[PDB]
Amino acid sequence: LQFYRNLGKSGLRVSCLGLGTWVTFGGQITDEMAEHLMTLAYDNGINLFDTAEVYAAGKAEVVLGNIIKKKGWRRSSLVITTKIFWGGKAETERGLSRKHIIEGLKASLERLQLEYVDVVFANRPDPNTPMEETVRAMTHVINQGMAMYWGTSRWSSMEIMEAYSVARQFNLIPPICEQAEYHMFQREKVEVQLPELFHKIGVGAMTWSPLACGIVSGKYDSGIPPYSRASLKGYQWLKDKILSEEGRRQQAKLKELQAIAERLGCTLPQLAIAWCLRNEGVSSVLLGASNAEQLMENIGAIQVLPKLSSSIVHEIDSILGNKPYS
Amino acid sequence: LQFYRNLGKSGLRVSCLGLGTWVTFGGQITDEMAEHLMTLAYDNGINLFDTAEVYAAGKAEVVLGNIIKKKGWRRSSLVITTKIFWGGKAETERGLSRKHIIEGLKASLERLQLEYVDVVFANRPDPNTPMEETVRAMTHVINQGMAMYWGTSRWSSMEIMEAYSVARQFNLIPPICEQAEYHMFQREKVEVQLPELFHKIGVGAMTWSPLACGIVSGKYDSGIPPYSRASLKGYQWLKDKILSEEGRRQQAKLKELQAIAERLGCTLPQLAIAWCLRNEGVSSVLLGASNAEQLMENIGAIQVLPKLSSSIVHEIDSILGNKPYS
Amino acid sequence: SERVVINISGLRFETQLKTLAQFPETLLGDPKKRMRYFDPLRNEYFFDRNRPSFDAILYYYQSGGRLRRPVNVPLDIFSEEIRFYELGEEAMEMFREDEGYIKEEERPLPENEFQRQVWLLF
Amino acid sequence: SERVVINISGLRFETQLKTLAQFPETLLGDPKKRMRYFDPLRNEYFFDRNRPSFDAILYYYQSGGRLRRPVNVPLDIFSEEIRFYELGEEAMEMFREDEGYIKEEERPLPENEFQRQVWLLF
Ligand SMILES: NC(=O)c1ccc[n+]([C@@H]2O[C@H](COP(=O)([O-])OP(=O)(O)OC[C@H]3O[C@@H](n4cnc5c(N)ncnc54)[C@H](OP(=O)(O)O)[C@@H]3O)[C@@H](O)[C@H]2O)c1
Ligand SMILES: NC(=O)c1ccc[n+]([C@@H]2O[C@H](COP(=O)([O-])OP(=O)(O)OC[C@H]3O[C@@H](n4cnc5c(N)ncnc54)[C@H](OP(=O)(O)O)[C@@H]3O)[C@@H](O)[C@H]2O)c1
């Protein structure tokens, strides 16, 4: 019921809901729409906006930056985060080496027209770079004032713990957050592995794709709608997943969850999002939206949160039948 | 009797009396008067001036900065201090997180038109930010040349000690001072808890409101005078305190102290201020003044200091009847 | 082979996580049980306890079973430690046999009410 | 649960403040008494003393009373330490009983002047 939460155990306060920019910004939607989305989010108290060097080859960062500059919002009232890993076709333009982290962040900041991001993330783990180099590089950009904090994304708890111990060993700065995928059909990591890290070393979770790219919205109950993400060019993988075997099983279960939604008095998306926020270990949930209607509806998930009683959660687990073993 | 004192055990030398800017600068008094006050103070050897991002929403810092720039005083002859905590209505614009400390100080410095302050203070403790983050952030702005030293304000000795041990653990910079309230009717913290810290870890005290906002001046012995702080719009809380039960008891005792003042040959304000300076643990006392007369009178407290004999102090304790238990 | 640091009243010990995980039911072997003693600022577990004893407690894990009391540590003190680290009654009983003890058996009263009343004063 | 570090001639010991505060009248239990040994540069108390003994001194606080002399430490040396840390005569006397001693009683001369003069050569 607390709109603002600490990101993990750091002093950074984020809105329990955030707005991301994958697919949409500089891609699927227009710059005017992106501006409309950010304005709605900001005006509704959302202070968390996520992007990445890889989104639309850097265009998502340019669009986000133009809106921030145009709207003139105080930088201190925003929490901007960007992820680093894939930054070019050249061999040295990808990974978590000191070279790419510094060059990647510097280029992202130039596109964003910002002096710094609040949190810079390693978009994924790098088997090819010693943890020490990565932790030292993250620490370096923070000491240079290019970022306030850093975090991991798609890292195992083993790898996150490693980054933490290497930080203590060399007196560096530990990551404060892991950006993990989380929704009714992807629960293992966040529910079974991240909670220990949150209590032990204060690492919080900032989860993405709460509606599994739209799958959990319910819009695909009877085929691929026109203008939906699964229909978009380049997202054949998403369409395949939805039409597959497992795909139909999910849509079947979504129809059962629909009853839970009505008993709670909310829409399916509002329930799927509120559900992600039931665990204290989840600091914030990054939302995706192709238009203003979706955002306005989704933000309503906050009213559902208080209704998620033990009974309701246990019922949802019965329907999903995928509760991870502890 | 030593006009200049080390702030705690650091090498920073401050005048035993300093001039603050709460309420007055950019608020109650005019910019011309503020300039007159600073000039009198400076010309009388006072090198310590205190302000805060929260005072008059940043206007106190703008006024102080304009005077320093206009008078052209050498920056090396001044000891400017500013406090950080409340910097805006946004969720991320308050607290002692790394984000707000850096953004807060940077904005204060911009308003002050200074490259750095000599001491930056945490205006109060932050239950929501890990001590490590706070100590690392204070250390960061010092290494960036934005501040020379840092200190705490309204922190318990437990919290100050924590900041100190976290600093030693990570090889960071320990706070050198605590800005605590201190006057004849608020003595517990400074007389009972801070002395151990001063001898053990060198933390000195820079006390504020030596006249309890004017209450100890004696001007309220018979009601709320026109143009006094208690009469000002927004200070109803102060008026209430003065007219309350405890309020009359204090004024009653002030009348008894009046006799002590005459035996010593000084005014009541001069005695109340000199009294705050009797303990070696108090490095300096921050004065408040709405006009030049008050400042000229108050600075005279320094001549009273040598007269505060054991006998006189014990008599003052008898009248106050609030000497804290050790 | 994640390393684990255990600080006993200042005395520093290190071992591998898999070494402690060898005995899942003990205090140091169970993540939920040791969680309480972890210090995230120093990346170590801290116990405000008897130093001389711990050398043996850790060796118990390293040797995969051997629980010998240090010659210089009183039996009463060491036993208290064994119970604190929750090594379990099986290893404790096994510990007492080697420390010279065992036995402690023998049925009680008859249980026949009156038969168990005469079997008392005789 | 503020932690406290005590450095004995290089040997590092740590405990909780509340553990020492358990015995307010001792040297390490009284803030005013230990103040003299604090090192603000290292955040620790330093004592240029006998190392083998301190293990027992600290355990005395941790165990809430048990004052056993280490088997490898001479009784004369250990007793000097007990007195330095000011554990008090109650625990010292209690320490000597266990270390095998006690007694040391028996009235003196008669006190009757002359009666106490004959009671000498007889
Ligand atoms: N590795 C990483 O760290 C990582 C990876 C991926 C994403 N992320 C973050 O998470 C965010 C993306 O989450 P997501 O977009 O992938 O899943 P969502 O679950 O966040 O996806 C939302 C998308 O699905 C559809 N949708 C949303 N709400 C709807 C509603 N109420 N009714 C109908 N349709 C609705 C929208 O329109 P359409 O169906 O027309 O598209 C929208 O574009 C990104 O902004 C990114 O910053 C992070
Ligand atoms: N948390 C913190 O760290 C903190 C909090 C508060 C203040 N401070 C510092 O301490 C300073 C304020 O101390 P203070 O102003 O609150 O208490 P004082 O005791 O410093 O208050 C002085 C005010 O009371 C009246 N006064 C002073 N001398 C007088 C005299 N000789 N005769 C008659 N009236 C007299 C003045 O006129 P009026 O009665 O007309 O107003 C003046 O505005 C600030 O500048 C600030 O920097 C720090």
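We number chain C the way Swiss-Prot does; in order, the residues shown are 32-153.
When the header is checked for method, it gives X-ray crystallography, 2.5 Å.
Placed from the backbone N, Cα and C atoms, the Cβ positions cover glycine too.
Feature annotations, courtesy of Swiss-Prot:
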| type | residues | note |
| --- | --- | --- |
| MUTAGEN | C:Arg34 to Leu | No effect on channel opening |
| MUTAGEN | C:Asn38 to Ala | Alters voltage-sensitive channel opening |
| MUTAGEN | C:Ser40 to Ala | No effect on channel opening |
| MUTAGEN | C:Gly41 to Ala | Loss of channel activity |
| MUTAGEN | C:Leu42 to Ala | No effect on channel opening |
| MUTAGEN | C:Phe44 to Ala | Alters voltage-sensitive channel opening |
| MUTAGEN | C:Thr46 to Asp | Impairs protein folding. Loss of tetramerization |
| MUTAGEN | C:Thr46 to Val | Abolishes interaction with KCNAB2 and strongly reduces cell surface expression. No effect phosphorylation in response to increased cAMP levels |
| MUTAGEN | C:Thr50 to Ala | Alters voltage-sensitive channel opening |
| MUTAGEN | C:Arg82 to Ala | Loss of channel activity |
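Annotation note: C:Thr50 (mutagenesis position) sits in a helical segment as assigned by DSSP. C:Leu42 (mutagenesis position) sits 7 Å from C:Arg82 (mutagenesis position), taking the Cα positions as reference.
Proximity to C:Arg34 (mutagenesis position), judged by a C-alpha distance within 10 Å, picks out C:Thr46 from the mutagenesis positions C:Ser40, C:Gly41, C:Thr46. The subset of mutagenesis positions (C:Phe44, C:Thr46, C:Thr50) lying with their Cα within 10 Å of the Cα of C:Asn38 (mutagenesis position) consists of C:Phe44, given in sequence order.
For C:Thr50 (mutagenesis position), the same-chain residues that are 6 or more apart in sequence and have a Cβ closer than 8 Å to its Cβ are C:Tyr92, C:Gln93.
Filtering the mutagenesis positions C:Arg34, C:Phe44, C:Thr46, C:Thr50 for a Cβ under 8 angstroms from any Cβ of chain D leaves an empty list.
Within 10 Å of the C-beta of C:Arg82 (mutagenesis position) we count 18 further C-beta atoms, all protein chains included.
Under the DSSP three-state reduction, C:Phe44 (mutagenesis position) is assigned to strand. C:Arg82 (mutagenesis position) falls within a helical segment according to DSSP. Neighbours of C:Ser40 (mutagenesis position), defined as other CB atoms within 10 A of its CB across all chains, total 22. The secondary structure of C:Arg34 (mutagenesis position), as reduced to three states from DSSP, is extended strand. The 10 Å shell around the Cβ of C:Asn38 (mutagenesis position) contains 20 further Cβ atoms across the protein chains shown. Distance noted between the C-alpha atoms of C:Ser40 (mutagenesis position) and C:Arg82 (mutagenesis position) is 7 Å.
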